[PDB]
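Input: a single structure, listed below in structure tokens.
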Amino acid sequence: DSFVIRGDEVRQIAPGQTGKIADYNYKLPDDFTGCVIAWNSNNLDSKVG
Amino acid sequence: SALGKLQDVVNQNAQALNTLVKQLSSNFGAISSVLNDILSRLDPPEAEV
């Protein structure tokens, strides 16, 4: 599952988390098995305007 | 104290039942002894614990 989120919202990509991303955008189950991999993409996904 | 042998058995059974009742009021290290308080105050990841 691939997407782009804010830098301080990577805390919410975990089982049992609360926030706008966990509750309204992407919910992980409490029994989740797998790996959450994230990295900064400021040079790719940011424009000057 | 003529019938103390039967009364001892009755008192032991009633006291064991009373102790088994009173063990429900102990939290055993949890935040509360009531399941409804835990299920209403906490999310399921910590309410499970």
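Here chain B follows Swiss-Prot, giving residues 943-991 in order.
Note: Cβ is positioned from N, Cα and C throughout, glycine not excepted.
Here is what Swiss-Prot records for this protein:
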- B:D950 to N: In strain: Delta/B.1.617.2, Mu/B.1.621 (VARIANT)
- B:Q954 to H: In strain: Omicron/BA.1, Omicron/BA.2, Omicron/BA.2.12.1, Omicron/BA.2.75, Omicron/BA.4, Omicron/BA.5, Omicron/BQ.1.1, Omicron/XBB.1.5, Omicron/EG.5.1 (VARIANT)
- B:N969 to K: In strain: Omicron/BA.1, Omicron/BA.2, Omicron/BA.2.12.1, Omicron/BA.2.75, Omicron/BA.4, Omicron/BA.5, Omicron/BQ.1.1, Omicron/XBB.1.5, Omicron/EG.5.1 (VARIANT)
- B:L981 to F: In strain: Omicron/BA.1 (VARIANT)
- B:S982 to A: In strain: Alpha/B.1.1.7 (VARIANT)
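All protein chains shown were included, and the count of other CB atoms within 10 Å of the CB of B:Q954 (variant position) stands at 10. B:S982 (variant position): 9 other CB atoms within 10 A of its CB, across all protein chains. Comparing CA positions across the variant positions B:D950, B:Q954, B:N969, the one lying closest to B:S982 (variant position) turns out to be B:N969. For the pair formed by B:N969 (variant position) and B:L981 (variant position), distance between Cα atoms is given as 14 Å, rounded to the nearest Å.
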